[PDB]
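Below is one structure, written out as structure tokens, with a few remarks after it.
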2 protein chains.
Amino acid sequence: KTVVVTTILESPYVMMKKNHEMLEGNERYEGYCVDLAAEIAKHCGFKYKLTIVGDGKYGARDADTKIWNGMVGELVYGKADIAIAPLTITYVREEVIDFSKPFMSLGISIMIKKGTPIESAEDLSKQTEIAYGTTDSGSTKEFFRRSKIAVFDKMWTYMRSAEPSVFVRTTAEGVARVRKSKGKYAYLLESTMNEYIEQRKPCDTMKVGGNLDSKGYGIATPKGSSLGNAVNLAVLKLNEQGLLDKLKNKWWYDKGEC
Amino acid sequence: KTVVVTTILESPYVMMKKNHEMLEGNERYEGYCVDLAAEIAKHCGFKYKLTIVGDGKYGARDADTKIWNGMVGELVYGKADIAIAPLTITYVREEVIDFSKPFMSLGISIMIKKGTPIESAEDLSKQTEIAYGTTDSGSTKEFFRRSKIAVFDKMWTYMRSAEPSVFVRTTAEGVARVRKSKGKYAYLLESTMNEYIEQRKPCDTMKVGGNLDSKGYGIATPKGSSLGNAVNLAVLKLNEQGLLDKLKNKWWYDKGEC
Ligand SMILES: Cc1onc(O)c1C[C@H](N)C(=O)O
Ligand SMILES: Cc1onc(O)c1C[C@H](N)C(=O)O
């Protein structure tokens with residue numbers, strides 16, 4: 001049976017090919033995760049269908065309804081068999097779904113419009129002029145909401161009450177906000193995305209400071225899935241073979257426009 | 001049931017405390033992994049006994065004899081219940097034992113005596129004047145043996161046949177060799193150790209170039225062990241709580257000497 005792969009439209013992980021309107025199925029997409037999915041499928045010997053997550057979210061549990069959304073929800077409720085995307089491995093997610101060992105390492109970082117007088121999370125927490133926020137329904141927002149660390153707690157206290165909302169629905173929306181805010185908005189997103197955008201026209205944004213944490217992305221499967229073991233080994237193999245490093249260079253720097 | 005923890009004497013992960021000769025049990029040791037064992041045990045609710053791996057090795061499968069040695073062997077043959085040490089998550093190991101998500105991220109790096117005219121792996125491969133090797137029975141040696149990447153394969157071809165042997169039994173042995181070879185020997189070891197040593201007297205070593213790969217250390221358990229799940233969630237919890245970062249800052253920086 002064809003394996004249903006849930007993923008998210010997030011450059012450069014999954015993107016629409018130039019002539020996608022003339023293409024069908026998996027041929028409509030290109031990107032790091034499109035390439036990765038092919039490698040994993042070949043190694044695990046299965047056929048698959050890439051499907052873009054319906055609500056366009058990574059995945060969080062509704063504190064009220066206790067219902068999971070995004071890619072996590074699609075796995076939890078049986079809509080998809082596996083998730084291949086820049087989905088972060090976290091405690092609350094590991095409680096409901098399985099994750100392979102990481103295929104990419106990263107951490108939350110700060111994106112600023114070049115020239116913005118900010119160099120750290122501490123800087124952001126101390127000032128009021130420059131607003132800052134994160135993407136909704138993901139591990140980054142949960143990071144600040146749950147942090148007991150002084151700096152991050154202060155930032156969360158501010159973000160949770162900010163008006164207008166400093167939270168964005170997608171990475172693209174956040175990038176646009178940084179670029180159009182004349183330096184009055186800083187965006188908290190993972191290092192992977194930050195460094196990617198840093199290499200794309202108009203080259204007006206940049207990553208400042210070190211990462212706030214260290215974590216990774218994992219391929220996810222519903223709890224008890226029979227695909228789990230083989231996928232985990234496939235990831236480890238592809239990494240040791242240097243394929244993952246090649247894919248990173250391919251989509252991040254070989255095509256860099258800055 | 002007292003959980004038997006197999007680990008290895010490797011500074012600053014596990015070290016004999018001053019006057020350990022008059023100490024007993026777990027109290028004889030100190031270090032990053034000693035602290036981690038305590039937190040993991042507390043979260044998983046178990047008592048444990050730290051034991052230093054008999055052959056002082058990380059773990060590899062002997063060709064021909066096909067028997068696993070080091071900490072991996074301890075787990076595989078039932079000598080230990082869990083391994084808490086700087087043990088790299090690898091494909092071949094994952095085939096015989098289980099690993100938690102990583103508690104530390106790192107990569108293979110190059111250590112040189114300060115002043116050595118080498119800045120990359122390519123440099124080492126492009127010459128023969130400066131010898132170079134890795135530690136025996138571990139992920140680093142296996143990395144070169146299996147790599148199909150031009151530079152690394154060329155390096156392996158040289159190392160496999162070099163005389164006298166460029167392979168060392170322990171990192172301390174590799175470090176001492178770099179320090180006493182007047183720049184005629186470079187050492188291939190993980191970034192964690194390289195960075196640690198660079199801040200220690202006689203402050204005569206340094207890391208050059210970026211890491212060759214990206215991987216992590218995981219807490220290992222016998223395949224199918226009941227401890228697997230709880231340990232994995234414990235590692236994720238501790239990382240998200242910021243404890244893993246505090247622990248590294250404590251054993252690498254707070255104590256740093258150069
Ligand atoms: C990608 C990405 O970049 N910044 C982020 O917060 C994310 C989403 C994050 N990886 C998640 O799984 O929620
Ligand atoms: C620690 C350490 O530092 N360099 C290395 O090769 C190692 C050993 C490596 N972590 C293993 O598991 O074999």
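Each position is counted from 1, following the chain as shown.
Structure method, as recorded: X-ray crystallography, 1.8 Å.
Backbone N, Cα and C atoms are what each Cβ position is placed from, and that goes for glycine too.
Now, the feature entries from Swiss-Prot:
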type	residues	note
BINDING	A:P86, A:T88, A:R93, A:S139, A:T140, A:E190	L-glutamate binding site
MUTAGEN	A:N239 to D (Swiss-Prot position 775)	Increases rate of desensitization
Candidates from A:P86, A:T88, A:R93, A:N239 close to chain B, where recorded positions are judged by Cβ under 8 Å: A:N239
A:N239 (mutagenesis position) and A:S139 (L-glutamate binding site), Cα-Cα, nearest whole angstrom: 24
Candidates near ligand 1 among the recorded positions A:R93, A:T140, A:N239, judged by a Cβ under 6 angstroms: A:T140
Residue among the recorded positions A:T88, A:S139, A:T140, A:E190, A:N239 whose Cβ has the most other Cβ atoms within 10 Å: A:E190
A:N239 (mutagenesis position) and A:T88 (L-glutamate binding site), distance between Cα atoms, whole Å: 17
Least buried by Cβ count (within 10 Å) of the binding-site residues A:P86, A:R93: A:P86
L-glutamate site shell beyond A:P86, A:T88, A:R93, A:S139, A:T140, A:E190, criterion: Cβ within 8 Å of Cβ centroid: A:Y58, A:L87, A:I89, A:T90, A:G138, A:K215, A:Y217
Distance [Cα-Cα, Å, rounded] between A:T140 (L-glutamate binding site) and A:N239 (mutagenesis position): 25
Distance from A:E190 (L-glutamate binding site) back to A:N239 (mutagenesis position), taken between C-alpha atoms, in Å: 20
